[PDB]
Amino acid sequence: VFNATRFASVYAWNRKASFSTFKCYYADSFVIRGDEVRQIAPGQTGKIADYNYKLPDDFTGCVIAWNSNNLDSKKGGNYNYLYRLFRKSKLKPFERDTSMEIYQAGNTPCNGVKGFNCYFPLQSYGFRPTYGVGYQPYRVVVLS
Amino acid sequence: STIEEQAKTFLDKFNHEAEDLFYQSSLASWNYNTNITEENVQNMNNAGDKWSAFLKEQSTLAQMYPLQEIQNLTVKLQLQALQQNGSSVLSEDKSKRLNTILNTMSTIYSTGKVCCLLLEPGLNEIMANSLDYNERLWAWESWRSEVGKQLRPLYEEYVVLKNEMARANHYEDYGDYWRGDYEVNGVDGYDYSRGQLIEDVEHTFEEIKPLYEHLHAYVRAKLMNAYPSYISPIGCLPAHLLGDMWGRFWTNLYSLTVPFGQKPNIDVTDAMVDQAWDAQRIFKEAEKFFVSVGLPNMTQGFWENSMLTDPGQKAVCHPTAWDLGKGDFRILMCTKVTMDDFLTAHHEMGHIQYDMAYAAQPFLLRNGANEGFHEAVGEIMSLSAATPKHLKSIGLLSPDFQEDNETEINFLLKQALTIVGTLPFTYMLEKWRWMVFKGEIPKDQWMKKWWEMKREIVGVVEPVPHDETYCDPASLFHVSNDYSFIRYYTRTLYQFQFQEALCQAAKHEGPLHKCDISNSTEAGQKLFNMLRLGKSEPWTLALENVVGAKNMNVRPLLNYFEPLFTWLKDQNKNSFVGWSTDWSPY
Ligand SMILES: *[C@@H]1O[C@H](CO)[C@@H](O)[C@H](O)[C@H]1NC(C)=O
Ligand SMILES: *[C@@H]1O[C@H](CO)[C@@H](O)[C@H](O)[C@H]1NC(C)=O
Ligand SMILES: *[C@@H]1O[C@H](CO)[C@@H](O)[C@H](O)[C@H]1NC(C)=O
Ligand SMILES: [Zn+2]
């Protein structure tokens, strides 16, 4: 869906002109940051390609991405878009993780509550129109 | 799981939260500055309080990772940056007392008046413009006897509280705390302690002394012409006659001490107000200059969200470069059509280029290598942009202009008055403060020693005797507003080290005072290799990348002023060079 009015989050990606990026090598849809679009490619590494959305090394589809600063940002902040920061291990190609469990980073466990060395694993982009071009929203659609 | 991995995880959480909180705080502050109202002074305080509370909590819970269990030296730098206590080590009564003392000392300064003139612009126009001995002496002694006499005992208590605050942080006094900005540990070959900065400063001043002797004697002869029955040809210079309230710069003396007065200096104000230049042409020219040496353009937000003209609503028109984070760079400056705003633009855009360089380092590693790098990087651009070759290459000077050997001495002498005439002042003031923090000057001798180190290091004498109810040093903005003062010395040396290295990479033949680094990419790769590091490396390594050595040096500063030194040596052939600490005007 190239024209829906509301896109998903990158950790909860969906499945069913002015294209800043059209790189060819189902239709997944999400929203990420500007300078993270480079990570939607085979053999990449980061937070997005580790904990949020991974692509295999032998891929056949395409990748489309385009700016969205006039729709997905507002004066004050748009805290409705999220991404996963912590995970126990990297993903697998096309896997998906919608869990919201506390991440334990030490040796004593969490009681399911935050505190010393226990972090809530999801973090939001607070999108604004007066951001740099690398910190502005970007809508991404991946084919096949 | 080792205590290092947990530190890395804690830090990559901290960075992500602090970026957002800091952006919204600084946006509030900008919105206030560009449009002063009543609703905005509150929206500033809201976000300021939020950011400060966040920082306090994160430092408190960062103190639980002991540094001895960390082998990576970047994690160590950031954890050190976060594990610092501050006035949190004192009590609650002592913290509140220190804040009350600081606020009282600031407001006594900023609203002081004598009889009905305030310091700005009342008593500053009598010090920069008047030509009367008696009126200048009146303004000087009035400012000394109204404000400082009120700041003596507050300062006496300030010293005690600051010393014990710093001793509870495992330093030895507050001067040591201050010198702790130039310390490096753990690196093999690039180490530096807090007791070696004193040695370096005192080792370089011994070589700056002769040029200052000759300039002091020249200025003394000219002032002896202007104030005939008041100056002695072998003594010091009276303190109230240097075109300044304190004597920090000797600039306003130019009109009295110009070498060849029948040759006017360069001023392209008419050549630009006559071609219809405006406020945007200046910044387009500065952008062209910085692109010529291979640095990037400006961003679109810079052109959309910068205030580059006075909009008739109030505002604070002080020139400033803003780095809000998240790709947001701005400038606040109400510029005119003049030859000094043309240079301030280059200064501020040098600040912005340095900011844009290290925007990839983690949140806490985004500054200069130490406290004297931003200003040097800004100043070398104004050095290289004011060159008659540059002003002729942009069409702002006629090709029928020919440089004159008598006009290159007026320029060098003005530069000397501004730049060299301020170094003994800085060295002496910070030496007095260090010795008072250390405990080597008792209370009952403070003013006895101030006016003993003015007659020896600076060569300046006081017109009337000052007993021990006075606090003359605290009558300066930096001393009663709790700021350090040694960054100016080190910055003034670094700027000439930088400029010599860059103009040597640009294959310049001739005197150093004529060099222009425009159209040189090899001079723009050497600067960027230091700008990109932020403060992720010891300042000695970042200094060695550009220069070739790893410490301060005074030889390029003396290479800049060599023709002036030869001229002055010939001018003072039948004079006395050096002063005697015995003659006093009373
Ligand atoms: C200046 O501030 C006032 C309220 O503080 C606001 O109404 C006005 O629009 C502001 N000016 C501009 C140009 O936005
Ligand atoms: C230190 O940690 C950083 C990541 O925080 C890593 O990139 C770097 O290689 C580490 N250095 C050493 C010497 O292990
Ligand atoms: C830089 O090079 C351009 C292109 O040749 C020239 O127009 C300009 O005058 C040069 N500027 C300086 C300062 O040499
Ligand atoms: Zn500056």
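Following Swiss-Prot, chain A residues are numbered 341-356, 372-380, 396-514, in order.
When the header is checked for method, it gives electron microscopy, 2.9 Å.
Note: Cβ is positioned from N, Cα and C throughout, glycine not excepted.
Quoted from Swiss-Prot, the note on natural variant A:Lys417 to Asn is: In strain: Beta/B.1.351, Omicron/BA.1, Omicron/BA.2, Omicron/BA.2.12.1, Omicron/BA.2.75, Omicron/BA.4, Omicron/BA.5, Omicron/BQ.1.1, Omicron/XBB.1.5, Omicron/EG.5.1; May enhance affinity to human ACE2 receptor. Mapped onto three states, the DSSP output places A:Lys417 (variant position) in coil. Close to A:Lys417 (variant position) in the fold, though at least 6 residues off in sequence, lie A:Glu406, A:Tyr453, A:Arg454, A:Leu455, each with a CB less than 8 Å from its CB.
Residues near A:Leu452 (mutagenesis position) in space but far in sequence (CB under 8 A, at least 6 apart, same chain), listed by position: A:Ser349, A:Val350, A:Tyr351, A:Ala352, A:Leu492, A:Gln493, A:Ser494, A:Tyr495. In Swiss-Prot, the entry for mutagenesis A:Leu452 to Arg states: Increased resistance to neutralizing antibodies. Decreases HLA binding to NF9 epitope. Increased binding affinity to human ACE2. The structure shown retains the original residue.
According to Swiss-Prot, the natural variant A:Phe456 to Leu carries the annotation: In strain: Omicron/EG.5.1. Cβ neighbour count for A:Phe456 (variant position) (all protein chains, 10 Å cutoff from its Cβ): 18. A coil conformation is recorded for A:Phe456 (variant position) in the three-state DSSP classification, outside any helix or strand.
Under its natural variant annotations, Swiss-Prot gives A:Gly496 to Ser the following note: In strain: Omicron/BA.1. The secondary structure of A:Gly496 (variant position), as reduced to three states from DSSP, is extended strand. Other C-beta atoms found within 10 angstroms of the C-beta of A:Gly496 (variant position) number 20, with every protein chain shown included.
Distance from the CA of A:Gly496 (variant position) to the CA of A:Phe456 (variant position) is 19 Å. As deposited, the model skips 15 residues from A:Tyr380 to A:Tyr396; the distance between those two Cα positions rounds to 15 Å. Straight-line distance between the Cα atoms of A:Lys356 and A:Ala372 is 22 Å, even though 15 residues between them have no modelled coordinates.
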